[PDB]
Amino acid sequence: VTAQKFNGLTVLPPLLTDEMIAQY
Amino acid sequence: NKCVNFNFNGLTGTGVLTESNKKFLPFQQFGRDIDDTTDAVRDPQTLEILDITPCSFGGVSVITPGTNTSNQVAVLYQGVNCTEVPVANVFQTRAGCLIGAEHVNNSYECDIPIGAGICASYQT
Amino acid sequence: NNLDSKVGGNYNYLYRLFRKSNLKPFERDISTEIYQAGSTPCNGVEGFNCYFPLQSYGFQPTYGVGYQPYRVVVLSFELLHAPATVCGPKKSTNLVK
Amino acid sequence: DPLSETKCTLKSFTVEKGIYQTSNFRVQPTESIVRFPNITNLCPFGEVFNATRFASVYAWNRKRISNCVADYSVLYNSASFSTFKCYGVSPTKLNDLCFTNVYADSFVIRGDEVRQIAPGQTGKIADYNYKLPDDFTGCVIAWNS
Amino acid sequence: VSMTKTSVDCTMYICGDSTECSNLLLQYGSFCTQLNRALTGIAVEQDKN
Amino acid sequence: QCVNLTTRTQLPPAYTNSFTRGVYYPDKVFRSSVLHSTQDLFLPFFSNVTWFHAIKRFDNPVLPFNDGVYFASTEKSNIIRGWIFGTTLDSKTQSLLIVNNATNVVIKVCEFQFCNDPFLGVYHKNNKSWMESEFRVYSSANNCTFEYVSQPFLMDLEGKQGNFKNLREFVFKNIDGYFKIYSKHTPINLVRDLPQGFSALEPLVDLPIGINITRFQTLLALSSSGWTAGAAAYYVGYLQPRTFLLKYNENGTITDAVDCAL
Ligand SMILES: *[C@@H]1O[C@H](CO)[C@@H](O[C@@H]2O[C@H](CO)[C@@H](O)[C@H](O)[C@H]2NC(C)=O)[C@H](O)[C@H]1NC(C)=O
Ligand SMILES: *[C@@H]1O[C@H](CO)[C@@H](O[C@@H]2O[C@H](CO)[C@@H](O)[C@H](O)[C@H]2NC(C)=O)[C@H](O)[C@H]1NC(C)=O
Ligand SMILES: *[C@@H]1O[C@H](CO)[C@@H](O)[C@H](O)[C@H]1NC(C)=O
Ligand SMILES: *[C@@H]1O[C@H](CO)[C@@H](O)[C@H](O)[C@H]1NC(C)=O
Ligand SMILES: *[C@@H]1O[C@H](CO)[C@@H](O)[C@H](O)[C@H]1NC(C)=O
Ligand SMILES: *[C@@H]1O[C@H](CO)[C@@H](O)[C@H](O)[C@H]1NC(C)=O
Ligand SMILES: *[C@@H]1O[C@H](CO)[C@@H](O)[C@H](O)[C@H]1NC(C)=O
């Protein structure tokens, strides 16, 4: 597989980190 | 490093200014994003290449217990690093800044989901 | 024209040619003072590039149409937010339930 | 309070446990900043006013202005210029205005006959050696000498 | 399993920095709330997913 | 001065493929590490560009200038020197003049009266030095509107290298009363045709000219009739309204472009 923007769309982070899903 | 209305050679925009790591060709006076947004400018006096960052903003989230249970609440500044929030207990997370929350270490069971492994609860 | 004209010019009529800015909607500025159009202040009743903003209309019968004076009334009101205070030329009906 | 602001978002007097998004906080921008490549070809105004000798009125000089920035910065701003009018734009507003194409004029006349340079006016200056057009929306200036 | 969370400052996106626009938006109405109440539903549904 | 010299050998016009030469940086604006697309006026890729010489022979006919142009010269000793642009060419409208004399470049916009057989003329003797002799370009310019000139140099006409040593090139365009000049220079070892491969011209200068343009001429270096003028080649191609896609790289400089309907 491969922080605001001027107009106010936002990518927003996940509830579980990429470590916690690995721990599941 | 202040949130301002800038203008260079008539080119208006909103943000904070900073000295770039990027490098222009000799004759260009504006620079942009992959989304065609002025992400950069070159001050027509000093010529030093300035990157533009749009000021940090978002929905204030609020964390509350039941109205039945309390009148206390914690106020969450999503996406914003807290270093400009007092311009409007405190802690910082990948998901934003929790203000009015006692940052504990003990990893209890979850209740009020926030982000990047964080969630809140009401306890003594 | 047939009232507001005077053959020597009816200079009873004054306007405000200048002000620090445009006034507020439905506002009315009674300020007489000398308007400081230039960078200089002016102290006393006169000076360089400070000008009397109150300036005058001439009106006469020898002037052309639309250069002539016109009499104006501007009716303003608000509507049905609240109890009535004037009502139109219709009689109230019977009432039915 | 945020407590009243959530009660307000929900249009409710009760609220249970939760996280509620509200109030889009945004930095009200603190001031403006402005930048230009500093003015260097200023328009050549010294020779239009400060020049040692002007022409006769029948020979009234006319020269072209272009390629420059046209400051009134010592022009209108010195009171010794004993008359001026730009007829369409206020005398305050010409530093913010622009020109497509320009010619400037230089000559001497009598103080009594200064009123005769108005467009659509008479007297031997006006009718025989300097006349102006009916639309005239360039600008005009005069000073005692 | 899930798609990225998003939200938008619909007011900043429709007319950034403009009060004259903002008074035009205040004739449109609930569209700004609605266009994040939808995205909240997505955002929570990623967590539930 | 003007003298109408007719003294040359008679030849038809030549033609050749444009390859991927004829793009410019479309707007004055930086990007880096992107694939970005533009719609504007451009030289189509793989056009039959017209091809011209100086030699015995001196190709300098009247060319139309519809929507502006690409011009490129494979060169030795600076034979191609100036440019002349307009629509009446006889003082009934304005026109533009741009040349590089023996000591300064000069750029002017006026109601011009250009020559019927123009060139720039030079003393040619064997005494190891070549200098200005004559300047056959135009007589009148009685209204003028622009006034630009270089700092003083010496720019030669002496040399005897074989194949073409340097490639110089330009885009000329006339939009909203401005002129736009784009250029590039690169050394070459090429004998009789344009370089394959790719580059994009930089905006060299912009000028407030204000003239509707329909035709163009070029100025080249040279008891009047009968003459020697040196060996040179140059190529001419039009601009169509077309999309292009570009690679702008890590350095923010141009890497490649694609003609969209090729
Ligand atoms: C803006 O104005 C300044 C002069 O006031 C020009 O820059 C000067 O250049 C020398 C070069 O060695 C510097 O040492 C000075 O410190 C500069 N002065 C200032 C005040 O910065 C500059 O060239 C002008 N800008 C442009 C685009 O020409
Ligand atoms: C200039 O070139 C042309 C030949 O093509 C000649 O000029 C002509 O001169 C007459 C007036 O005597 C005009 O009616 C023609 O219209 C002109 N033609 C052009 C195209 O200019 C003339 O032979 C040449 N002049 C000299 C001095 O050699
Ligand atoms: C909530 O609090 C009120 C007291 O303010 C109480 O009367 C009510 O019964 C409580 N409701 C529940 C469901 O606990
Ligand atoms: C909480 O944990 C951090 C390390 O994750 C440690 O530095 C800090 O002292 C601890 N604080 C308390 C109050 O336990
Ligand atoms: C003309 O020069 C004198 C100084 O010799 C100065 O007082 C005056 O302000 C100047 N005006 C302009 C327009 O240059
Ligand atoms: C001989 O050389 C000089 C330069 O040293 C040159 O000016 C002159 O024109 C040459 N002689 C002739 C007859 O042209
Ligand atoms: C791009 O930047 C690198 C690293 O600084 C440099 O070595 C390289 O020469 C540049 N590319 C070109 C085409 O000059």
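We number chain C the same way Swiss-Prot does; the residues here are 439-535, in that order.
In case you wondered, yes, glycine gets a Cβ from its N, Cα and C as well.
Here's what Swiss-Prot has on this protein:
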| type | residues | note |
| --- | --- | --- |
| MUTAGEN | C:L452 to R | Increased resistance to neutralizing antibodies. Decreases HLA binding to NF9 epitope. Increased binding affinity to human ACE2 |
| MUTAGEN | C:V483 to A | Increased resistance to neutralizing antibodies |
| MUTAGEN | C:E484 to D | Increased replication in human TMEM106B overexpressing cells |
| MUTAGEN | C:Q493 to Y | Reduced host ACE2-binding affinity in vitro |
| MUTAGEN | C:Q493 to N | Reduced host ACE2-binding affinity in vitro |
| VARIANT | C:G446 to S | In strain: Omicron/BA.1, Omicron/BA.2.75, Omicron/XBB.1.5, Omicron/EG.5.1 |
| VARIANT | C:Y453 to F | In strain: B.1.1.298 |
| VARIANT | C:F456 to L | In strain: Omicron/EG.5.1 |
| VARIANT | C:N460 to K | In strain: Omicron/BA.2.75, Omicron/BQ.1.1, Omicron/XBB.1.5, Omicron/EG.5.1 |
| VARIANT | C:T478 to K | In strain: Delta/B.1.617.2, Omicron/BA.1, Omicron/BA.2, Omicron/BA.2.12.1, Omicron/BA.2.75, Omicron/BA.4, Omicron/BA.5, Omicron/BQ.1.1, Omicron/XBB.1.5, Omicron/EG.5.1 |
| VARIANT | C:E484 to Q | In strain: Kappa/B.1.617.1 |
| VARIANT | C:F486 to P | In strain: Omicron/XBB.1.5, Omicron/EG.5.1 |
| VARIANT | C:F490 to S | In strain: Lambda/C.37, Omicron/BQ.1.1, Omicron/XBB.1.5, Omicron/EG.5.1 |
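On the structure: features taken from Swiss-Prot.
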{"residue": "C:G446", "record": "variant position", "Cβ neighbours (10 Å)": "7"}
{"residue": "C:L452", "record": "mutagenesis position", "Cβ neighbours (10 Å)": "10"}
{"residue": "C:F456", "record": "variant position", "Cβ neighbours (10 Å)": "16"}
{"residue": "C:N460", "record": "variant position", "Cβ neighbours (10 Å)": "7"}
{"residue": "C:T478", "record": "variant position", "Cβ neighbours (10 Å)": "13"}
{"residue": "C:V483", "record": "mutagenesis position", "Cβ neighbours (10 Å)": "9"}
{"residue": "C:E484", "record": "mutagenesis position", "Cβ neighbours (10 Å)": "10"}
{"residue": "C:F486", "record": "variant position", "Cβ neighbours (10 Å)": "10"}
{"residue": "C:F490", "record": "variant position", "Cβ neighbours (10 Å)": "14"}
{"residue": "C:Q493", "record": "mutagenesis position", "Cβ neighbours (10 Å)": "11"}
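Calculated from their C-alpha atoms, the gap between C:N460 (variant position) and C:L452 (mutagenesis position) amounts to 17 Å. Note on proximity: among C:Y453, C:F456, C:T478, C:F490, C:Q493, the recorded positions of the record, the Cα nearest C:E484 (mutagenesis position) is that of C:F490. Of C:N460, C:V483, C:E484, C:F486, listed as recorded positions, those near chain D by the criterion of a Cβ under 8 Å from one of its Cβ atoms are C:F486.
C:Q493 (mutagenesis position) falls within a strand segment according to DSSP. Ranking the recorded positions C:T478, C:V483, C:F490, C:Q493 by Cα distance from C:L452 (mutagenesis position) puts C:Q493 first. Of all Cβ atoms in the shown protein chains, 9 besides its own fall within 10 Å of the Cβ of C:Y453 (variant position). Considering only the recorded positions C:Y453, C:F456, C:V483, C:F490, the residue whose Cα is spatially closest to the Cα of C:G446 (variant position) is C:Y453. Among the recorded positions listed (C:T478, C:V483, C:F490), C:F490 has its Cα nearest to the Cα of C:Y453 (variant position).
In this structure, the CA atom of C:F490 (variant position) is 15 Å away from the CA atom of C:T478 (variant position).
Relative to C:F456 (variant position), the recorded positions with Cα atoms inside 10 Å are C:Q493, the candidates having been C:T478, C:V483, C:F486, C:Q493.
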